[PDB]
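Working notes, beginning with the structure itself.
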Amino acid sequence: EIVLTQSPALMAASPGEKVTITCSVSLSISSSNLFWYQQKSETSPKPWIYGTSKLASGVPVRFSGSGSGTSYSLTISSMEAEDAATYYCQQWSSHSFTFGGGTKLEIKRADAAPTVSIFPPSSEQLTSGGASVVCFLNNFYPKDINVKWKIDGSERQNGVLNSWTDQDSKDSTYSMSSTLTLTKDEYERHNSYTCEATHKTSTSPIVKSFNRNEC
Amino acid sequence: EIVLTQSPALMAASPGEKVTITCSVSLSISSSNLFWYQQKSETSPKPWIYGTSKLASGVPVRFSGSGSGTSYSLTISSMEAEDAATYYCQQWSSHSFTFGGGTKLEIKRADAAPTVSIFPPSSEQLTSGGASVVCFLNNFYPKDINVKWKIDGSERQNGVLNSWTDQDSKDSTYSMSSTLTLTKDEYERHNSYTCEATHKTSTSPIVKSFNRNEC
Amino acid sequence: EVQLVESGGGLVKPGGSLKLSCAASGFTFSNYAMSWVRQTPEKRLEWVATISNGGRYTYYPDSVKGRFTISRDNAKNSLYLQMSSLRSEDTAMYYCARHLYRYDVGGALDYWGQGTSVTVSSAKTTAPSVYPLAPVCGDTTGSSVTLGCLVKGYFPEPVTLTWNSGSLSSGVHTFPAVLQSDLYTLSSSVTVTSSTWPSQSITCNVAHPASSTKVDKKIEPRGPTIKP
Amino acid sequence: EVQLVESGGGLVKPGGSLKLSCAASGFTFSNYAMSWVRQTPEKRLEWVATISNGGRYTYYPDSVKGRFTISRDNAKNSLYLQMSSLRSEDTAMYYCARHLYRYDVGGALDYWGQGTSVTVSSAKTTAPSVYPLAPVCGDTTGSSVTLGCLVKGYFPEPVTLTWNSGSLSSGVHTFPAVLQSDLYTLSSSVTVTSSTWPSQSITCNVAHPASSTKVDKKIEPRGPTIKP
Amino acid sequence: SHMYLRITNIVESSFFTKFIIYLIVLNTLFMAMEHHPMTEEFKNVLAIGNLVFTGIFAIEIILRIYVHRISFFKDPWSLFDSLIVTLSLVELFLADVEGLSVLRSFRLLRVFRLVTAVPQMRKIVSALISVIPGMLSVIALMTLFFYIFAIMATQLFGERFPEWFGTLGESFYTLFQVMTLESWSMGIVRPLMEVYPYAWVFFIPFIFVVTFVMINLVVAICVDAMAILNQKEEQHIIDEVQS
Amino acid sequence: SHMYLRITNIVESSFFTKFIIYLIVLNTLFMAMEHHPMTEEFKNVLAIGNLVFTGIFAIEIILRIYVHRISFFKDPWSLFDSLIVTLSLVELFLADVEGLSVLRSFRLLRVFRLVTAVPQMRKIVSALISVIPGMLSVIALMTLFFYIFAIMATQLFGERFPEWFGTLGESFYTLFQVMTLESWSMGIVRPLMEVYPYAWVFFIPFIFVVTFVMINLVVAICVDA
Amino acid sequence: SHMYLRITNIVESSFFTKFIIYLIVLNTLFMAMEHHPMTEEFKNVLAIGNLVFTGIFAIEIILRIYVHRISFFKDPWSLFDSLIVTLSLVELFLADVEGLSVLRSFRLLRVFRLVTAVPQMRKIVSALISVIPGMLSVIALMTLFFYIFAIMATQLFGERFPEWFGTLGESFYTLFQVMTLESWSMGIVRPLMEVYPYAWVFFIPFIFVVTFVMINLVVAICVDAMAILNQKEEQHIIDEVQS
Amino acid sequence: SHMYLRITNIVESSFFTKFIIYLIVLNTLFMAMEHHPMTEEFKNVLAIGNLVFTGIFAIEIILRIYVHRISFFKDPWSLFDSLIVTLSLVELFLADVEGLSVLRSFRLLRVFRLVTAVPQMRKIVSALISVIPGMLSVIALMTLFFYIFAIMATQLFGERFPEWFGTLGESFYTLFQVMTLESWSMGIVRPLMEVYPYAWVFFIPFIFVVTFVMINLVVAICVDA
Amino acid sequence: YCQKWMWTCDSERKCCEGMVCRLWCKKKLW
Amino acid sequence: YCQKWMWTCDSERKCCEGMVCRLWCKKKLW
Amino acid sequence: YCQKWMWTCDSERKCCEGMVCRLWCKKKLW
Amino acid sequence: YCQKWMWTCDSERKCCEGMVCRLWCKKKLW
């Protein structure tokens with residue numbers, strides 16, 4: 001069937017920039033039936049470009065798209081504060097719709113430091129019979145981040161649950177949780193518990209530890 | 001011009017009753033253009049009877065109206081719990097609308113006793129330089145009620161503000177405030193302050209008093 | 001959805017003007033007539049104006065002839081009522097209204113709005129005086145205790161009275177105000193249990209947006225008037 | 001108003017059925033076509049169905065042929081999608097959608113709904129396990145303290161996490177859950193000032209309406225593990 | 001054999017035919033009292049009335065066929081009445097084929113057989129017989145134009161807009177709408193031109209074609225009935241040969 | 001006596017006829033021109049002039065009989081005219097029933113015989129009056145087919161569409177709409193083809209009958225004219 | 001006086017008339033390039049083009065009137081051209097009476113004076129002159145029917161529904177809508193019958209009237225042009241007197 | 001030689017003509033009847049039979065020239081027919097451009113001469129062909145009045161109504177709508193009378209011109225026929 | 001005194017029983 | 001007892017399997 | 001200086017009282 | 001090997017440069 005091909009997968013950019021995204025297809029298709037769509041987070045997507053030459057209603061006049069044949073493209077003149085989204089190119093066919101694969105934008109920004117904390121389990125969770133040491137890592141850039149566990153010097157990787165977030169719309173940061181879940185007795189057989197983070201702006205992995213000091 | 005005439009002014013009724021309200025006018029008017037309207041408290045009025053023979057949409061089927069000439073009437077078969085409202089009859093003319101005067105219903109109910117309290121003024125009102133003794137009379141039937149003031153035996157009527165309420169939709173009662181407003185020094189020249197109520201179920205006017213006992 | 005919104009409103013000195021706007025939502029607006037109807041505070045209706053579908057034919061009563069002006073605009077679905085040179089007897093609640101049969105003037109009125117108040121007075125803008133109330137004592141310390149709030153000296157209309165920003169909804173009796181000396185006087189009370197008070201102090205909250213005044217008053221449980 | 005409401009939804013065992021309903025509001029509904037489009041949780045779209053204005057012509061892809069059924073009713077302005085015999089790869093978010101040009105099938109899609117989730121799994125109904133978190137100490141008692149909440153062991157989707165029933169809105173970082181062993185695991189934290197806590201104890205509030213579970217957990221400030 | 005004589009006399013009687021015509025008119029006037037929505041008390045009245053009229057007309061048709069066996073199957077009217085009574089009996093026994101007993105209200109058409117002797121009717125029926133070949137040529141010719149244009153209309157506008165052109169059996173119906181000049185712009189082509197911006201090449205010549213044919217039809221009548229009447233005095237020019 | 005000859009000399013003055021014709025043009029013209037924002041002060045004078053012109057007109061219609069005693073009654077003209085004289089003078093002292101005063105315009109038909117006076121207009125009015133009865137026969141004939149189709153229509157489409165097929169007194173009107181080729185497709189037939197998908201079998205042969213009434217109508221006229 | 005001879009020669013010249021006809025056609029084809037909405041750069045082009053064409057045609061009309069003073073005021077065409085140039089100059093000086101310079105595009109009508117010698121044009125113009133009295137009788141008769149029915153329509157339906165009948169000057173317009181059979185049921189009477197349930201007594205006979213008149217008009221033509229042509233062989237029956 | 005006489009004997013067999021006529025009825029009938037839910041398995045066979053019938057048809061059209069060498073070219077018939085033979089055989093090995101294959105139906109006009117074969121159908125086809133040019137003159141004449149009215153319309157109603165008077169290539173279409181008496185009042189004129197209250201002065205004389213083109217058209221036909 | 005039929009009336013001289021004062025007293029009948 | 005085809009019915013004497021009580025029991029078939 | 005009637009104008013040379021600068025100053029009247 | 005013009009193709013035997021595999025290789029031109 002008529003199937004699409006997008007490029008690139010991802011792209012990040014600084015504001016005030018003229019970038020270009022593409023869309024292609026395996027057969028020559030007329031320019032009067034090809035559309036674009038925009039999707040934010042938690043939003044049902046909205047119509048954005050009709051007929052590969054015209055803006056929709058309410059669209060700012062800084063966007064344009066062009067192309068023909070098997071090559072279609074969109075051009076951003078100057079990147080704004082709210083244009084981190086995911087974009088789609090649509091095509092009509094014999095009797096069946098066809099969508100692309102999505103291409104997502106990110107705001108590049110200067111680096112920062114992760115706000116890192118480590119939390120022991122609650123007492124009611126210990127009376128329940130389990131334990132989960134939770135290392136929060138909030139408000140950092142970029143998306144890539146790595147953590148390690150250290151329990152009495154031993155590096156344990158059994159029971160690690162890692163979860164990232166979306167890029168922030170307030171200060172363009174990231175957040176992440178690392179949860180190490182054990183039972184009660186396995187948590188009570190050791191003294192130290194440590195989450196360490198490896199950030200790209202310092203060669204020393206930062207250490208957040210706690211012991212059995214009234215624990 | 002074409003002017004209306006309603007009857008009665010007011011009418012009260014017990015549920016489970018077939019009552020009849022009227023509307024008349026000073027010239028013979030056809031039956032295809034005459035309407036009815038219903039108004040609750042704090043509600044913009046709603047269409048209720050079109051063409052003096054037909055109910056509107058959503059109207060229960062217990063209502064009907066009829067008549068001709070200069071005499072038109074509505075008949076309630078069995079009075080419900082929510083039919084205390086005010087009713088209107090409308091007529092169209094040469095080029096100008098014309099409304100009636102409103103006729104209002106009330107739920108009759110067994111008698112009760114007024115919950116009566118008397119309140120001295122606040123201290124901040126006394127530092128402001130004035131005073132207002134407030135006698136509340138809540139949750140009573142019927143609407144008619146009378147109060148008196150007694151200040152050191154003297155019956156004072158200067159500065160009396162009386163305010164009634166609507167018939168209740170919860171238990172079909174009434175509420176009323178009686179405010180006696182004086183200055184500071186005039187309030188501080190006397191000892192006793194008394195609001196008395198005269199209810200139709202007891203020949204003794206009930207007395208609510210206070211003195212200068214730490215006042 | 002079929003709805004009507006009715007903007008504007010407020011107080012104007014005698015001799016001024018005001019321009020009201022009704023905006024309709026949902027039906028085919030270019031195929032009805034429309035009409036304005038007012039209500040006095042003495043609970044009585046009185047016809048004001050009407051206009052056909054296009055906008056070329058208007059109608060008026062005798063008493064306001066040559067002073068009120070009504071206009072339409074289909075391309076933005078809007079209804080304008082322009083007024084001038086008011087009088088004392090026009091302090092009223094106004095309503096936007098749709099006629100019943102299509103293309104028609106002078107029939108029934110099937111769907112109304114929700115009213116906008118217009119008041120004519122030569123007074124000034126005042127801030128309310130709000131004070132709590134507390135009883136003196138209790139005969140054999142009865143449980144059904146009452147707590148009240150008095151709002152004296154505010155202008156113009158409206159005002160809003162709640163308890164703990166609208167916490168309770170039972171036992172309260174809000175009262176109609178009386179306009180004396182260009183000031184409104186209003187009172188309220190609520191009956192609760194004498195185990196709840198003074199153990200849970202409630203707060204009368206009064207909003208007077210005509211002067212933009214937010215007053216929060218709590219009840220003091222019988223502060224004695226003594227001084228050693 | 002032009003809106004779309006999309007009822008139904010939820011969890012169905014593999015082999016069951018579900019009947020979804022879209023109701024439109026405001027336009028002339030008898031003069032468009034309509035279409036259903038789904039989205040996987042891997043952020044990808046996939047066309048499901050469409051139908052013309054009258055109701056005599058339908059269309060389907062290859063992969064769901066002879067199993068899904070679409071129907072209209074103009075006299076109540078409603079859209080029905082009847083399903084049967086689901087599979088594992090259909091756990092998705094569904095959307096109701098209107099076409100662009102009048103009387104037309106196969107153009108753009110100008111106005112969408114807001115999604116309804118349908119999940120296929122053979123698991124059971126579980127109640128969440130919610131626990132607060134507190135740090136051990138503070139190096140030179142720094143002001144930027146963090147308080148967190150852990151919600152482990154709940155099924156199925158959704159869940160709602162607030163602090164003091166939605167009091168705060170800044171510094172909180174809600175996280176996506178992970179589905180392990182037919183149970184979701186989720187965590188959250190919020191950074192406040194060490195003068196606010198423990199002087200103002202916040203409460204993690206968790207709503208799990210799939211099992212109808214309301215959990216309120218407050219943070220204990222470093223309860224020591226000692227026993228004399 | 002005198003009972004066959006009785007049937008021949010009393011059946012073939014002017015009073016009998018007059019009675020049966022007034023009975024058919026009473027059938028029609030009782031049948032046309034129906035109004036909807038119904039209180040359903042009228043419904044059991046109406047079914048019984050249908051039953052009584054159907055049985056009486058069945059007794060009628062049996063007595064009319066008893067007098068001859070092979071002189072029947074001759075006029076189309078008696079076969080037509082047999083079909084009507086047969087469909088009414090099929091409705092009478094079997095369940096809901098309602099709306100197939102509605103063919104029965106055509107028998108008022110039998111009133112035409114009463115009025116053969118009217119002198120005014122003869123002029124219009126001689127007019128109506130004098131038109132037939134032109135109309136019966138025009139119908140076939142216009143049918144051929146429809147069969148030419150409809151397939152082209154299905155191939156052009158078929159993928160999108162299926163409700164109006166998705167088969168032949170609706171392309172006929174849409175072109176019959178567009179021929180008689182109802183809503184062909186505001187309800188057909190103005191949504192077409194938003195998608196296919198060259199649709200006005202197809203529908204605009206087509207209109208010319210059918211309009212042209214229709215005017216020729218009218219004026220063909222207006223010359224043909226004019227052409228023969230002059231011949232009715234041309235022989236008098238032969239009478240003017242002696243003059 | 002001789003005064004009879006005098007009144008025959010006065011009533012045959014065509015200047016009086018032109019005067020009463022222009023007068024009653026004005027009389028019809030009065031209450032039409034009124035702006036519906038009614039000032040009701042000169043409307044009173046309109047009612048006054050209404051009364052005055054009806055009175056002068058009644059003086060004419062009773063003054064007519066002094067000249068022609070019986071020969072006025074023999075004319076089919078001035079008979080319906082005299083009837084509408086009577087129905088005009090009903091309004092003066094009776095109850096308020098409209099739909100009868102408003103017929104006062106119709107006697108502009110008097111200038112029809114002025115149309116008869118024009119030698120150029122001699123052709124077409126004779127062409128109409130000579131051709132009425134052959135049209136009247138066709139009118140009765142197609143009235144019979146309306147009556148045979150309406151009863152057939154009501155029983156099929158009466159349920160579930162009561163608003164424009166629900167009874168005979170509305171099925172007749174709806175089918176008269178469908179005859180004159182106005183909005184039959186987008187307003188009548190296609191909202192029925194979503195419930196009964198074989199409805200066109202009843203409507204397309206109908207247009208094959210009552211619209212090809214128009215062809216033999218032309219034959220009746222061309223044979224007559 | 002040889003310059004008057006020069007004007008008589010060179011002005012009355014076939015090359016001159018051919019040049020001015022091609023110039024009028026170029027006026028029309030430059031005037032018909034307007035499209036909206038406009039970039040406003042075309043607007044100052046278009047005003048200047050209007051100015052240049054207007055001045056050249058003014059020089060034209062001055063040279064055409066210089067050759068004779070009283071032989072003017074004779075044909076309607078020269079008076080008509082004077083009115084056109086006068087209205088264009090009134091637009092040229094004074095402010096916005098835009099839309100009153102739009103009468104100027106009729107001068108392409110002058111092309112008819114070129115084609116008098118065409119033999120094909122003579123048949124249709126002899127046809128068009130042979131119709132006029134019937135149409136000019138029908139217009140007055142139908143105007144009299146409108147003046148009868150319109151006042152009755154204003155008195156009946158005047159209080160309610162004012163937008164369609166509130167004066168005479170719109171009652172004319174609504175009855176002209178209803179005559180030509182557009183939306184008279186679905187857009188006129190179906191809202192009328194909801195309020196005035198006897199409105200079908202008024203509009204239903206009216207339609208008959210105008211429809212009747214129209215058919216007679218057509219067939220009147222079809223007998224009249226048929227009636228004279230037979231006379232063109234009737235004299236040959238006089239030629240057949242000897243036979 | 002003698003084989004030339006043989007092929008003249010074979011091609012004049014009218015059974016072959018009836019066969020190719022019914023064959024190409026079927027050939028047009030194929031891709032029309034397809035249900036747009038396309039199963040694309042027998043659609044492949046439809047394309048196969050499309051190719052086969054175009055091939056047999058090309059064998060016919062080139063086999064034709066062996067009999068008639070020049071006399072085939074002289075006929076105005078089989079000329080546009082031969083052109084559409086060529087435009088049909090374009091499709092076989094070229095790029096995908098539609099709007100040219102779909103003309104393959106038009107040669108059902110071949111049975112028009114079968115219509116010529118019927119003695120009863122002799123009258124009306126001759127009545128059309130003898131009357132075409134007098135209609136053609138009228139077509140050119142009223143094309144000139146469309147061109148004179150469109151330019152006058154665009155400058156008055158171009159601003160503020162760009163959607164159906166905004167340029168000449170749409171003003172022509174809108175005014176062609178207004179000529180054929182369809183929805184001119186409720187759809188075109190009355191939405192203009194809320195902005196320019198004197199619009200009827202431009203539209204009501206227009207219907208007095210282009211609708212009374214219809215009266216002299218009848219004169220041209222009646223003089224001709 | 002109430003005014004009789006076929007006599008001029010006004011707002012103050014009302015008609016007798018069964019009439020309307022439409023600028024003069026007029027008897028009514030349906 | 002359920003009523004048989006070609007027998008008069010009412011609200012209380014219902015028909016047998018496959019029939020409609022349209023004042024008498026009638027067999028149905030599409 | 002404001003430009004007079006029947007004189008060429010532009011955006012910077014405005015007209016005098018009662019005129020429009022439609023590429024030259026034009027007096028107005030209704 | 002890519003298939004030549006006027007030769008039958010399928011999904012696996014593709015055409016050469018400048019052609020479409022519409023069940024057989026077809027040269028294209030606008």
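Even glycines carry a Cβ here, placed using N, Cα and C.
K:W5 (mutagenesis position) carries neither a helix nor a strand DSSP state and counts as coil. Record note (Swiss-Prot) on the mutagenesis of K:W5 to Y: 290-fold decrease in ability to inhibit Nav1.7/SCN9A, and decrease in ability to bind membranes.
For K:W5 (mutagenesis position), the same-chain residues 6+ apart in sequence whose C-beta sits under 8 angstroms from its C-beta are K:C15, K:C16, K:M19, K:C25, K:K26, K:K27. For the mutagenesis result K:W5 to A, the note given in Swiss-Prot is At least 10-fold decrease in affinity with Nav1.5/SCN5A.
One mutagenesis experiment named in Swiss-Prot is K:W7 to Q, and its note says Important increase in selectivity for Nav1.7/SCN9A; derivative JNJ63955918.
Among the mutagenesis results in Swiss-Prot, K:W7 to A has the note: At least 10-fold decrease in affinity with Nav1.5/SCN5A. The residue drawn here is the original one. Around the Cβ of K:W7 (mutagenesis position), the same chain contributes K:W24, K:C25, each under 8 angstroms and 6 or more positions distant in sequence.
Swiss-Prot lists K:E17 to K among its mutagenesis entries, and the accompanying note reads: No change in ability to inhibit Nav1.7/SCN9A, and change in ability to bind membranes. In K/R,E17K; 110-fold decrease in ability to inhibit Nav1.7/SCN9A, and change in ability to bind membranes; when associated with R-4; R-14; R-26; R-27 and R-28. Of all Cβ atoms in the shown protein chains, 5 besides its own fall within 10 Å of the Cβ of K:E17 (mutagenesis position).
Here Swiss-Prot describes K:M19 to L as a published mutagenesis experiment; the accompanying note says: 1.7-fold decrease in ability to inhibit sodium channel Nav1.7/SCN9A. No change in activity towards Nav1.7/SCN9A; when associated with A-12. Cβ neighbours within 10 Å of K:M19 (mutagenesis position), excluding its own Cβ and spanning all shown chains: 20.
According to its DSSP assignment, K:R22 (mutagenesis position) is coil. Where Swiss-Prot documents K:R22 to K as a mutagenesis experiment, the accompanying text is: Small decrease in ability to inhibit human Nav1.7/SCN9A.
Swiss-Prot lists K:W24 to Y among its mutagenesis entries, and the accompanying note reads: 180-fold decrease in ability to inhibit Nav1.7/SCN9A, and decrease in ability to bind membranes.
Cβ neighbours within 10 Å of K:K26 (mutagenesis position), excluding its own Cβ and spanning all shown chains: 19. In Swiss-Prot, a published mutagenesis experiment is listed as K:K26 to D, annotated Important decrease in ability to inhibit human Nav1.7/SCN9A.
When other Cβ atoms within 10 Å of the Cβ of K:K27 (mutagenesis position) are tallied across all protein chains shown, the result is 14. K:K27 (mutagenesis position) falls within a strand segment according to DSSP. According to Swiss-Prot, the mutagenesis experiment K:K27 to R carries the annotation: In K/R; 30-fold decrease in ability to inhibit Nav1.7/SCN9A, and change in ability to bind membranes; when associated with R-4; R-14; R-26 and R-28. In K/R,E17K; 110-fold decrease in ability to inhibit Nav1.7/SCN9A, and change in ability to bind membranes; when associated with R-4; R-14; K-17; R-26 and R-28.
DSSP assigns K:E17 (mutagenesis position) to coil in the three-state reduction, placing it in neither a helix nor a strand.
For K:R22 (mutagenesis position), other Cβ atoms within 10 Å of its Cβ number 15. For K:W24 (mutagenesis position), other Cβ atoms within 10 Å of its Cβ number 16.
Chain G has a C-beta under 8 angstroms from the C-beta of K:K26, K:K27, taken from the mutagenesis positions K:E17, K:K26, K:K27.
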